[PDB]
Amino acid sequence: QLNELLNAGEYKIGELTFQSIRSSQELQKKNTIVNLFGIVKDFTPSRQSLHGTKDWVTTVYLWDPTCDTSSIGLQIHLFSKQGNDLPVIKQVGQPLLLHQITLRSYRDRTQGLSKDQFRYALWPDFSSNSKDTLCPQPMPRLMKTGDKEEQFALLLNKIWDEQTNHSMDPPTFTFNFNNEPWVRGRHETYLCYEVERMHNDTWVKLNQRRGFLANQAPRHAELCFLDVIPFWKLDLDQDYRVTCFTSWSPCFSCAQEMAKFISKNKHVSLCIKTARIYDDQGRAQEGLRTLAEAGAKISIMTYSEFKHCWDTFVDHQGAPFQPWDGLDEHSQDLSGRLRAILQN
DNA sequence: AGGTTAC
Ligand SMILES: [Zn+2]
């Protein structure tokens, strides 16, 4: 549902027609008034101008999936006579809906300038650690939105965070990645992924193109991982190989979706390293085979991987990886158990 | 004089 919205340039939500940020970053000679809806990648507090009409101004940089991960976004200057009605943004990551913004050149970069009537709507950084990233906004310019643009805003937020959050809490890593064959009460799947580009006949090792994520209650971590893939701006000619590192092997249902991903993407290879083998003693074993037979490459995490995930996806803050007793022992029986699965 | 001010 979200992939195709951002392609044509214009997409509608509620009753308002939005223009993507990438498409907005181009220009015509004349000024054209668009609706925007994105993430605050950076902003500057509302200070009063020192020149010209001296109106109050706040600065935002909106981003959306049509811009790459590393892209800062569209420069937008929001102006107002009173100024005490401009959006009060508290931190980077807030979803932002802007209504009636003019698009023009300034010394060859595209900026947005606010119309007089410009209105807005803000949302908290949902995937932040705080609740109160969103404080009570000034009433004059504020817009009453519903649940429909709730989905959209949260979606953009979720994709943003799942591109600007590599680091994880160290006690979390210990507990979830404990590779003892049967454990309680992990319940959730933690998934740490790498991306590798094809250049010079060998994988270009991508440190900044990494990420990790954890599931919701009751979708799955495997599905949430697949959602950020289309929003990677992947070169269609270049072949890519994903290696994700999971805490639990994917269930039967997510193994099917990860298999149907290999069928949909002809330039993407999928390689899975898991810490435990999830066996529901139902169709989970078949799911490993089905994903396997679809082209995907699965194996058990060994000491090499456990060190690497601690060197990459954890906020060790200087502590080297401290292994638990029986890590190699459990990874051996599991390597036997995995080998037995692909045989049946 | 809609795009100066912000830059
Ligand atoms: Zn699953």
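Here, residue 1 is simply the first one shown, and the rest follow in order.
Heads up, the Cβ atoms here are built off N, Cα and C, so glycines get one too.
Per Swiss-Prot, mutagenesis A:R184 to E (Swiss-Prot position 213) is noted as: Reduces enzyme activity. According to Swiss-Prot, the experimentally introduced change A:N215 to A (Swiss-Prot position 244) is described as follows: Abolishes enzyme activity. For the mutagenesis result A:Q216 to A (Swiss-Prot position 245), the note given in Swiss-Prot is Nearly abolished cytidine deaminase activity. What Swiss-Prot lists as Zn(2+) 2 binding site is A:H220, A:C251, A:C254, and the listing cites experimental evidence. In Swiss-Prot, a published mutagenesis experiment is listed as A:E222 to Q (Swiss-Prot position 259), annotated Decreases cytidine deaminase activity and antiviral activity. If you look up Swiss-Prot, you'll see A:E222 marked as active site, proton donor, on the strength of experimental evidence. Recorded in Swiss-Prot as a mutagenesis result, A:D227 to A (Swiss-Prot position 264) carries the remark: Nearly abolished cytidine deaminase activity. Experimental mutagenesis is annotated in Swiss-Prot for A:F231 to A (Swiss-Prot position 268), with the remark: Strongly reduced cytidine deaminase activity. According to Swiss-Prot, the mutagenesis experiment A:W248 to A (Swiss-Prot position 285) carries this note: Abolishes enzyme activity. In Swiss-Prot, a mutagenesis experiment is listed as A:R283 to E (Swiss-Prot position 320), annotated with the note Reduces enzyme activity. Where Swiss-Prot documents A:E286 to Q (Swiss-Prot position 323) as a mutagenesis experiment, the accompanying text is: Does not decrease cytidine deaminase activity. Among the mutagenesis results in Swiss-Prot, A:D333 to A (Swiss-Prot position 370) has the note: Reduced catalytic efficiency of cytidine deaminase activity. The residue drawn here is the original one.
Using a 10 angstroms CA-CA radius around A:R283 (mutagenesis position), the recorded positions that qualify from A:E222, A:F231, A:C251 are A:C251. Of the recorded residues, A:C254 (Zn(2+) 2 binding site) and A:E222 (mutagenesis position) place their C-alpha atoms 6 Å from one another. Among the recorded positions A:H220, A:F231, A:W248, A:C251, A:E286, A:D333, the ones whose Cα sits within 10 Å of the Cα of A:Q216 (mutagenesis position) are A:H220, in sequence order. Here the mutagenesis positions are A:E222, A:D227, A:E286, A:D333, and the one ringed by the most other CB atoms within 10 angstroms is A:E222. Those same-chain residues not listed among A:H220, A:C251, A:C254 yet with C-beta within 8 angstroms of the centroid of the Zn(2+) 2 site C-beta atoms are A:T189, A:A221, A:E222, A:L223, A:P250, A:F252, A:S253, A:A255, A:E257. When the mutagenesis positions A:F231, A:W248 are compared by the number of other C-beta atoms lying within 10 angstroms of their own C-beta, A:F231 comes out lowest. Between A:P218 and A:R219, the deposited structure omits 8 residues, and the straight-line distance between their CA atoms comes to 6 Å. The DSSP secondary structure for A:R184 (mutagenesis position) is coil.
The 6 Å Cβ screen around ligand 1 retains nothing from the mutagenesis positions A:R184, A:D227, A:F231, A:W248, A:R283, A:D333. Counted within 10 Å of its Cβ, the other Cβ atoms near A:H220 (Zn(2+) 2 binding site) come to 18, all protein chains included. The subset of mutagenesis positions (A:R184, A:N215, A:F231, A:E286, A:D333) lying with their Cα within 10 Å of the Cα of A:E222 (mutagenesis position) consists of A:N215, given in sequence order. In this structure the alpha carbons, written CA, of A:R184 (mutagenesis position) and A:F231 (mutagenesis position) are 34 Å apart.
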